[PDB]
Amino acid sequence: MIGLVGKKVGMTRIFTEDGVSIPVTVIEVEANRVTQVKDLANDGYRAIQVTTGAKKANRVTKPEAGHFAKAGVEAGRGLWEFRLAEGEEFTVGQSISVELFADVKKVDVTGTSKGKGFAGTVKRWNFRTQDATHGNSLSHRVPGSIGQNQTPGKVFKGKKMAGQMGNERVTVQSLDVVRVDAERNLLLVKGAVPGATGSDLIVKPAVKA
Amino acid sequence: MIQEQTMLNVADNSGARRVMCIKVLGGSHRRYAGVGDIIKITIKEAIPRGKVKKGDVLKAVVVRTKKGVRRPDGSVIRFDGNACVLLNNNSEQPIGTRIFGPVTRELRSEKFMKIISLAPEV
Amino acid sequence: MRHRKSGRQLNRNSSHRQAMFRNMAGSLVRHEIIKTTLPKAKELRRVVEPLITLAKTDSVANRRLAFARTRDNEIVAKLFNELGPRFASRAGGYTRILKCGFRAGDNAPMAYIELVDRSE
Amino acid sequence: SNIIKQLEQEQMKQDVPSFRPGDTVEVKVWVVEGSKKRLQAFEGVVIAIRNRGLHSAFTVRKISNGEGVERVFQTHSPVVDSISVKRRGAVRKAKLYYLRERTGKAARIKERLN
Amino acid sequence: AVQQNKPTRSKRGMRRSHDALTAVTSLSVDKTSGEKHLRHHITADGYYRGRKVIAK
RNA sequence: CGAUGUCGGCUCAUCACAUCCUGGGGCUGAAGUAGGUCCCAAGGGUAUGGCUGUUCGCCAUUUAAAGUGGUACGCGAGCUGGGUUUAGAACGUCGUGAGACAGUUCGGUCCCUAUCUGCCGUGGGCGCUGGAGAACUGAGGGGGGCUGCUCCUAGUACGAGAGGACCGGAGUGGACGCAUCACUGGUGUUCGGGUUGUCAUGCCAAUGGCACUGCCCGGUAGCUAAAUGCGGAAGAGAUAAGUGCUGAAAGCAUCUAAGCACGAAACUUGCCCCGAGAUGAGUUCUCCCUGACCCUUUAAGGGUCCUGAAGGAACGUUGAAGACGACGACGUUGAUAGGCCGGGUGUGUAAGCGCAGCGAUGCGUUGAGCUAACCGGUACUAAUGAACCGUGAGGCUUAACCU
RNA sequence: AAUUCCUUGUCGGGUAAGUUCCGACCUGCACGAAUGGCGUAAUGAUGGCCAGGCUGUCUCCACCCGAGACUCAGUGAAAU
RNA sequence: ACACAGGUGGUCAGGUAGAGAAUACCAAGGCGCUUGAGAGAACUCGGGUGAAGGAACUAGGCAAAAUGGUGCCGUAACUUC
RNA sequence: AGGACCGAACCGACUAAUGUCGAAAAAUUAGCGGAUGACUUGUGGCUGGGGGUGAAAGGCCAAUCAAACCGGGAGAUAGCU
């Protein structure tokens, strides 16, 4: 089934009547407007493309402005589309609310993780550091050996080395949905989700049922 | 957070006063023992008249930790020292007759009934 | 990675950085316009403009607190007597930065920082 | 944020008494043993208070039979029922962490008498 | 740590292909004095956005 | 031999299967639990310490197991230098002696700024053919694949008893990986406070400089673990060893020759990520350009004037984005940054004055004063009008429908 | 044993675990009395072993402050 | 070999605290060391702090951490006293 | 009184890190030993190469020592590259 696009809004905890406190991530899921519906006849697959939020009138380009005007949908920030499960249908211009998550229990949240920049092997791949004393010289956090000898004669592809860490989309799956608030457009999910505050997130029902 | 080579006090009156943890049981490559995990210890100094002598290896259960324990609502319990209770290596069965100091309720595993009963508090 | 951190280091230690802003804040008040590098000028807005805000209301405690910064009785006199009343109705933004090319010695991006005054 | 702050506000409790570090406090907490619910009393000295709104918490240290016990209570958790103040320590430090090292006659503090 | 064969002038030029400078090609004309200057920068004589700012 | 650095340890691994564990089976001198042996199986996992330079080995205590080998007995332009293997010295022994001894002890310089291949990241150029802005399909590639214990079944089957299942379900752990900062904490030389010596601001009071942040006590935001959530699947397809149904050759029998069934953490998919430079360069949606002159070696030709749109770039303010590029937001039709207002947080009752005391000091004003990166607002300052790049309806052949 | 190949001799002490160390025996391969033998208080930047305190040595690293590394302007090498 | 973190004999040598020519901060006097400006990655160098544990590291407590002054009390084995 | 004790100048160089095309053809930083003596140091002398000097390492004798440096025999010789 289709997901929804929301914005991460900090974190909080919910106190239950029995005493236990549930850490919850707050996701602001306002109305999602369908801008385009894809069908097997034309696109070879069925999907719905949705938009959310708002954009400055002078900031949206003409190609994007015409695309929204065709669907009669107010311009929003970015576009995302979700594949259909063959059991439901949608129409252009339809608005989708967070209420569809009322009957679900597990969700999958996808977002861009925080960017750590160029990271070393110790931080990136949990490499073990070498001794800080006992004669060690300029080799306290160095990766160490990266190959065997002449017989391979090369470093194998996929070697773990320092490089860019974070700033890629990652998915946290099977997260418990704690509360849904349609009128206030909130979705409380137990746990933590990728990305920093204000980052766009995609929420869909858990697939590992 | 009890790991190998850690000093522990003895809550019971078995005659031991200070013990060394030499192994954390319950899993391969386990790092440190929790609130109520079984550990293997060696006695470093005990009462001469006690039933347990120095330099003997026997199991033990942690009852108090300096690091503390976490409650489901976010509360924590912390102590000024680490304490344990002695065992029999074949059946858990704390050999002590009385245990001093508070004991947390995390040990209620349908089994440590003897420990909790002897506990002056909780 | 300095996420959400603020405050330029300017290749100086804390003590040197604090003194340099202290002097160069005092110079700006004295002359009402100075020429510096762009990074230095931007960081000064956060140490000079608070001083003018303090000078808005004249009091013994404020005078002592103002003196503890810039450690100059001339500057303290200049504040509370001219800068204070001049900016009485001004809600911040007492400074203005104007880029003025590059320094010949090392090609440092240079800029003029000057109070919103001197319209005589 | 506005959304978060509004969300936490509805979970507050307005019956939180005003207390300061160094004040002797007895905090009543709920205890559950299978199906029975009881009230347990924890009396001690507040050595640190953390103010963060719904996340505010304080820690209480008491001298038990042999060693001290430090417990951190979440102020707005349902587990805590009531907080009562007996003494008013005349300390002038936000965090009384130095009391851990001290013991005996050196762990006592004066009375505010205000 | 050191080369086994001296790179050719072809490789040298190929590496240097990215060292070319770029012209500003963005010179704005002052509103009043009509003096060419870098964008968002004061003119040589001390004008900016028309009004004189240096007075020196 | 115009030089291929040698034993161990550390870091980092990768492959084989003659499999240590987990998985599937045959036989058993297999009652059950637990075994013995053989076959299939390399997906993942596959200890910590004491002694010794040791590999090894002995010993202590864990685990489901602490597998065997290849890779210059893997890995010193990655680290160490304990052993061995220079020069000093001593012991035993051999020699008249200099000296020697896989005999033993004490001490004893480990260089290299990476051109190429390789690998981990990140960009520019051009191409994909009229240009441009978006959203995708997915060839293909990679990541992950571990498991203990407790309870129910059940104290059931089995067994004289003692002992004690298979299959299936639930809960809770260890190790490993991803994400995050709500909680518990670390850090917090940009916040507050205490205090020692000394110099200075005319002096008292009050402050600042220096002494590792002078030494300390707390601590915001960020980053972060010890903290907190989540993951290993289920299912499907074709199979290995193995078990079969029907069934002739060979009137019988026979799992096989025809045909039809099941059958493992292996294989393909399912889960997550990259991905159209996939030159086989893909699909969809939207936007922009439809003015004239001439020249010839009349060609997908060249030249001139006028127009240059969509959009892009550049510049500026910048960012939970970042080595630099890149990426995201904003540029007044404006909350992008700074300041300012209010709040929060932290530290903790400022200075001044008054009162009590001979004084240090105490009390009142006063939970005051000051507060970095946080929250909500506010055009006060800075994000300038413009210039620059990018054009003018987009080749040939053929096929199908209008004409 | 600064001497011992067999050897980690045998027993005891110390450790949960001791090829090291300490004590005792002598089967001294191959100690031995001024190329001196056995003791010896004090002394030693001398060898070995153990204990208390102490700690980022380590389980397991995290953050922070400075100088380089990175970008811009000027100058401008080296082995090969 | 250099406008080189090295070496080079003698004399004068103030204030506050201090036993002191140690050490900290200063006077007279002399200097900021002849490339700068930014950014605030890995990693290297020199430092600061650290939850729980406290040598489990390692050939080896290497390196770090710790102890550190004055006065009074008290101070073992052994000994050439 | 002391080849006495602690500790600066001064003399020396036990450990670690940095530095190895370095700031330096043995240094820097933090610790470390002696520091009234068999001490250390300025100036000037004497000992000359199969010789000197040596609290003895084959150490030192102008950054060179199991026989210094310079010139000569000398185009030594080289069954070797």
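Backbone N, Cα and C define each Cβ position, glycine as well.
Database features, via Swiss-Prot:
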MUTAGEN   B:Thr97 to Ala  Reduced RsfS binding
MUTAGEN   B:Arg98 to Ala  Reduced RsfS binding
MUTAGEN   B:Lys114 to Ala  Reduced RsfS binding
MUTAGEN   B:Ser117 to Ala  No change in RsfS binding
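Note: the CA-CA distance between B:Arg98 (mutagenesis position) and B:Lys114 (mutagenesis position) rounds to 10 Å. The sparsest Cβ neighbourhood within 10 Å, among the listed mutagenesis positions (B:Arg98, B:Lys114), is found at B:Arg98. Cα of B:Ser117 (mutagenesis position) to Cα of B:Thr97 (mutagenesis position): a span of 11 Å.
In this structure, B:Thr97 (mutagenesis position) belongs to neither helix nor strand by DSSP; it is coil. The CA atom of B:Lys114 (mutagenesis position) is located 10 Å away from the CA atom of B:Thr97 (mutagenesis position). Around the Cβ of B:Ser117 (mutagenesis position), 8 further Cβ atoms fall within 10 Å across all displayed protein chains.
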